[PDB]
Amino acid sequence: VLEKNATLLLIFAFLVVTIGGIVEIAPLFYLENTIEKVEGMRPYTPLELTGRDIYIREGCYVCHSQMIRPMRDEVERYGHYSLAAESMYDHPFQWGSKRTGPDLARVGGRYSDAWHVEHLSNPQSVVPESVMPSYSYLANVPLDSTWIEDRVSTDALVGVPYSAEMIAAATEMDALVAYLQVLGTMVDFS
Amino acid sequence: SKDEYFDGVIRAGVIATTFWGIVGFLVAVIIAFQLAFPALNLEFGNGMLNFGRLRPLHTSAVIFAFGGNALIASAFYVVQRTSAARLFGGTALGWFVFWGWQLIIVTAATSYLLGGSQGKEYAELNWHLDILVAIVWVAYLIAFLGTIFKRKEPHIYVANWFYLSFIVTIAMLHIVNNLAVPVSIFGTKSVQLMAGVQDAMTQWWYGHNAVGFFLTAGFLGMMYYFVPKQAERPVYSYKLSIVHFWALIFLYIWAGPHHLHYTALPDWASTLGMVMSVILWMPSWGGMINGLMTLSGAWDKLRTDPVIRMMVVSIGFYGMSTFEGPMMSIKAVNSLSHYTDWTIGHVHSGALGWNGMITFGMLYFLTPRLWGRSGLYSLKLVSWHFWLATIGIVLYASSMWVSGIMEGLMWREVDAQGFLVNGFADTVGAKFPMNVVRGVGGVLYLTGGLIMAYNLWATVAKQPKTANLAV
Amino acid sequence: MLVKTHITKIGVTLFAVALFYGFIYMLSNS
Amino acid sequence: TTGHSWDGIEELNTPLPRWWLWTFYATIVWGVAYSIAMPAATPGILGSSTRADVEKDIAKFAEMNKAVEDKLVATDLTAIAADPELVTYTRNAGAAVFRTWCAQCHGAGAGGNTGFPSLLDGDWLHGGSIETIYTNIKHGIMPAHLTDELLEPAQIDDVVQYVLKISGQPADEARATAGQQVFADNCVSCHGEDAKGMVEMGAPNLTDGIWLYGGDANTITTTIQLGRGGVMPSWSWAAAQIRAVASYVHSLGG
Amino acid sequence: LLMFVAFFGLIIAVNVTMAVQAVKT
Ligand code: HEC
Ligand code: HEC
Ligand code: HEC
Ligand code: HEC
Ligand code: HEC
Ligand SMILES: [Cu+2]
């Protein structure tokens, strides 16, 4: 029965619901492949980290994927298919779910900073047909980097290898471009 | 005493359900239009309308605010009646859940456009909001489970199995996926506990199960109460209820990796997701069968009662999506479907067709009763609403399928020489008509929502003091 | 009901062939 | 029906639908089969299957189209532009490759825009020869006179006006004398006298017709003030394809 | 009513078609 018993039903539900989570999530913490960074890779530089946060704030993810699937055509279009090691540092992970715009994972030099500036400033200007929104404010706002130290410290706590030295050492458009320029670079050079 | 059901909270949640429905769907239409014509985005100045920011607002408002309020109103009404006792938290605990929830949505409205988002889908709100939601949800479970504990009848209606499960699992999912170290006060001024593949897994476990419990299970509870609520008597299958419920509740949690196909996530996990997503097909359909078969003999009612129409069609879309989902969960299919508008097609088929329609019908049924009214102000409007909503959903789905297939194909398509046939821009251009049609379909559905608002309002006007006697 | 299952069989070939056409056109596009 | 009512609702004790049962079981069976077949096997892939299929996809593709690329590679770039077999397939596909990779900077037309060169036309900054174009593609890609004390606020204006005269004829007498003098001193070294320009440097000729580049006096003032600094990213990492593209770009003008 | 049944069958047919085509692939 157990129809009648509130506690039993509750307990069984909690138990029934748990198995998939334990089975899928938990072992990942342990598996090395997903944990290991690409050997060459370093953590995001403070400007790039700030830019990544901007990429998050804006909602770039909502149109842009950062995960190259292992198919020939996407390899051809984007580059080497993404590797788990690349995303090891990413709190939170940027893999997309939608590609209104193209995949961003490996823009490890593909465009010049100047291009990125013009495009972000007005995508239509460079790419007339673009659906992408214009982000001119990025030029307007400067970064104080007050918070950057805190952010890196927190990431270190999270496991990112920032040096004490890195924290100490650390416009929005500049940051966004800086971030975009790093993407996927780690694998190619290594 | 307190023999009378506490209608209070259900009334508030119902009205707010309609309100948030309008707000969320309107944002949906607007952002869709933004995809069609980017001008709708502010060119200079981030401002008020920018797609990247608005999108999660649409998401949260539609799911948590609209769907959430629908769930609150429905669960509070349904559990009370199904168990025959007045709500356990009462105005105090339950109303707290109301205001608290309202605060949560309001905070989302302010915070998201402001730019504070974790970037995690369906997770987007900042940590402070996460704590608030955890608190409100905790209160909500105490009220609900307490209501069950206090029940009169020895057995607990299956609808409550679904609601109860939904409650618990969402709480667990929310807490786990939200672990994050706070860097600053808000926005995503927190970084997620996990990263990379692991973060992706936790995210999609959370993300699927969100629709799985929040959108499917809880709504299945709604279906279980409302569909059988009719003049016609018995036709159902209890044993199915049992099999379908447990199997769904168990199997669904495994479905997470289907999002992750052909990604960095390890092959084993992806496969487990695929296999279980396929097994998931059966229980999910068990829900639809249990709902529809109940109607058997009763079908003549469909022409007569539009509320019934809504519930039935709701199940039709539900089954359709619950079929399409398992298919897309196959790696080969996902190979095409992923990152295309098809995913969106799938989402709105379930969202407009299943979730929205059943909640709609649910409200049309309950709101008069809660309001101390025999029925809605105008049945005709419910019918018109039904049509508007149906054509809108179908149009939305069709456009997205065409767009999605076109996109996956165009992206993958290779020439004789082996070169890539289309530029991404070409695919983008191809998508435009799809964007416009989708904009229209969603617009029509939204208009239906407006008609609902008008009708409900008219009915709401009739009586102050609408205690509806004993009940 | 027989009307019900019959009108259930009705149209099935419609979407079946429409989508088979769609998929030939798709493998034709990719 | 069962004995207990929940507000109105009662439930029939009915059997699970046979088809429903079958489908449920079938899915389960499929799942077990899938797991045995997948990671835990399937034949056709040695070891264990994985995303490894990628290698196979590329490999078969390579077998299928390796010859076309290999044939082209032996041929010189100039030859690969001329020949409609390789040469024509090189323009359409090279043109195919062009759209995917290059079109976003240099235009679908390859006509270009402000900040990006028009590949179609006759004029080449780095040099039009096949080797030059290839080099541009394979290995990828103006001094700030405003600061150099002498140039200043006025010197820049003068040089701008003079260059517009080299390009054509506007009327500003102060902006001309001074500018001629400055150009001969500094600019001429890279752009030459009479602005033929030097391909080696990628210094464009000042004696040009109306192009997409900011001809206006003000725009010239800005480039002279601040200097240029444009990049053509290297396709050697990202990109055989580079060769076909060089053949296509070459074919474009003529 | 009969129209809803027809649409439902149409969707099911689309689905079986998709399954076949994916097995093609
Ligand atoms: C944006 C980052 C570009 C990418 C993508 C492509 N090109 Fe480019 N190219 C770009 C610029 C800004 C310039 C001018 C650089 C300068 O001197 O200031 C160029 C130049 C070339 C040239 C040389 C033209 C000449 O006058 O000699 C060639 C042959 C060329 N680009 C080719 C080319 C190809 C084939 C590309 C796709 C693989 C491509 N470019 C991409 C900017 C950008
Ligand atoms: C939804 C609409 C968005 C938003 C929210 C973002 N982008 Fe994009 N983006 C979009 C489209 C349709 C395109 C293709 C047309 C074009 O190139 O303009 C792009 C393109 C880019 C690119 C170039 C990618 C490439 O060609 O390799 C980049 C680098 C890019 N977008 C960046 C970017 C950033 C940083 C965003 C947040 C500010 C952003 N995009 C949002 C569509 C959309
Ligand atoms: C040495 C290197 C020099 C010096 C001494 C001068 N120029 Fe400039 N110039 C040079 C290059 C390599 C380029 C191309 C820049 C690029 O493509 O990014 C240029 C460009 C210009 C232009 C722009 C042409 C256009 O609009 O596309 C102008 C107007 C120009 N240079 C003028 C100019 C003047 C007036 C100079 C003396 C003050 C001068 N250059 C010096 C290389 C070099
Ligand atoms: C749950 C209920 C729900 C309702 C009701 C709803 N949506 Fe959405 N919408 C979603 C979800 C979930 C997503 C995110 C999809 C994703 O992330 O793949 C979304 C995303 C979107 C997007 C972004 C599409 C893209 O390609 O990025 C648009 C546009 C949209 N919805 C339009 C609409 C319109 C128009 C309506 C008209 C009623 C509507 N929505 C109603 C749930 C809903
Ligand atoms: C709202 C109703 C709804 C129902 C019902 C539903 N899903 Fe979905 N589906 C969604 C949403 C929302 C997303 C988008 C998630 C995202 O943003 O990536 C989605 C996307 C998917 C995708 C594509 C993921 C990707 O990125 O390629 C698959 C596969 C999927 N769901 C499987 C299923 C399965 C399996 C079921 C049931 C057995 C199901 N769906 C039922 C809402 C629903
Ligand atoms: Cu899912």
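Since chain D takes its numbers from Swiss-Prot, the residues it shows come out as 13-52, 60-160, 174-271, 281-295.
Using N, Cα and C of the backbone, Cβ positions are placed for all residues, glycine too.
Noted in Swiss-Prot for the protein shown:
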{"type": "VARIANT", "residues": "D:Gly66 to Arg", "note": "In strain: MT1131"}
{"type": "VARIANT", "residues": "D:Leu96 to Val", "note": "In strain: MT1131"}
{"type": "BINDING", "residues": "D:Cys121, D:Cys124, D:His125, D:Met264", "note": "heme c 1 binding site"}
{"type": "BINDING", "residues": "D:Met174, D:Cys219, D:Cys222, D:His223", "note": "heme c 2 binding site"}
{"type": "VARIANT", "residues": "D:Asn250 to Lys", "note": "In strain: MT1131"}
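Positions of the features from Swiss-Prot, shown on the structure.
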residue  : record                : contacts (Cβ under 8 Å, 6+ apart)
D:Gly66  : variant position      : none
D:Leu96  : variant position      : D:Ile149, D:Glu150, D:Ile152, D:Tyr153, D:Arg284, D:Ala287, D:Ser288, D:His291
D:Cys121 : heme c 1 binding site : D:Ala129, D:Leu138, D:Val286
D:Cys124 : heme c 1 binding site : D:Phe135
D:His125 : heme c 1 binding site : D:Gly131, D:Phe135, D:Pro136, D:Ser137, D:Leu138
D:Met174 : heme c 2 binding site : D:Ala235, D:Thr255, D:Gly259, D:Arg260, D:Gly261
D:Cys219 : heme c 2 binding site : D:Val191, D:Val195, D:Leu238
D:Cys222 : heme c 2 binding site : D:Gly229, D:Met230, D:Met233, D:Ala235
D:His223 : heme c 2 binding site : D:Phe215, D:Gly229, D:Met230, D:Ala235, D:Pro236, D:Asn237, D:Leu238
D:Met264 : heme c 1 binding site : D:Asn155, D:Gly159, D:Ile160
If the heme c 2 site is taken as the center of the Cβ atoms of D:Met174, D:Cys219, D:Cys222, D:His223, which further residues of that chain fall within 8 Å of it by their Cβ? D:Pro175, D:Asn218, D:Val220, D:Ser221, D:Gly229, D:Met233, D:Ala235, D:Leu238
Beyond the listed site residues D:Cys121, D:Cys124, D:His125, D:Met264, identify every same-chain residue whose Cβ lies within 8 Å of the center of their Cβ atoms for the heme c 1 site. D:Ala122, D:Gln123, D:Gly131, D:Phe135, D:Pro136, D:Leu138
For heme c 2, whose listed binding residues are D:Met174, D:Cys219, D:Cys222, D:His223, the greatest C-alpha pairwise distance in Å: 10
State the three-class DSSP label for D:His125 (heme c 1 binding site), counting H, G and I as helix, E and B as strand, and everything else as coil. helix
Would you mind sorting out which binding-site residues among D:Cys124, D:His223, D:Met264 put a C-beta under 6 angstroms from ligand 1? D:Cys124, D:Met264
Which of the recorded positions D:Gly66, D:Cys124, D:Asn250 have a Cβ lying under 8 Å from any Cβ of chain A? D:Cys124
Is it possible to get the count of other C-beta atoms within 10 angstroms of the C-beta of D:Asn250 (variant position)? 11
The answer for which recorded positions (D:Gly66, D:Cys124, D:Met174, D:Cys219, D:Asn250, D:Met264) have a CB under 6 A from ligand 3 is D:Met174, D:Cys219
For D:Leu96 (variant position), the three-state DSSP class is helix
Which value in Å gives the longest Cα to Cα span across the heme c 1 site residues D:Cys121, D:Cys124, D:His125, D:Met264 as recorded? 10
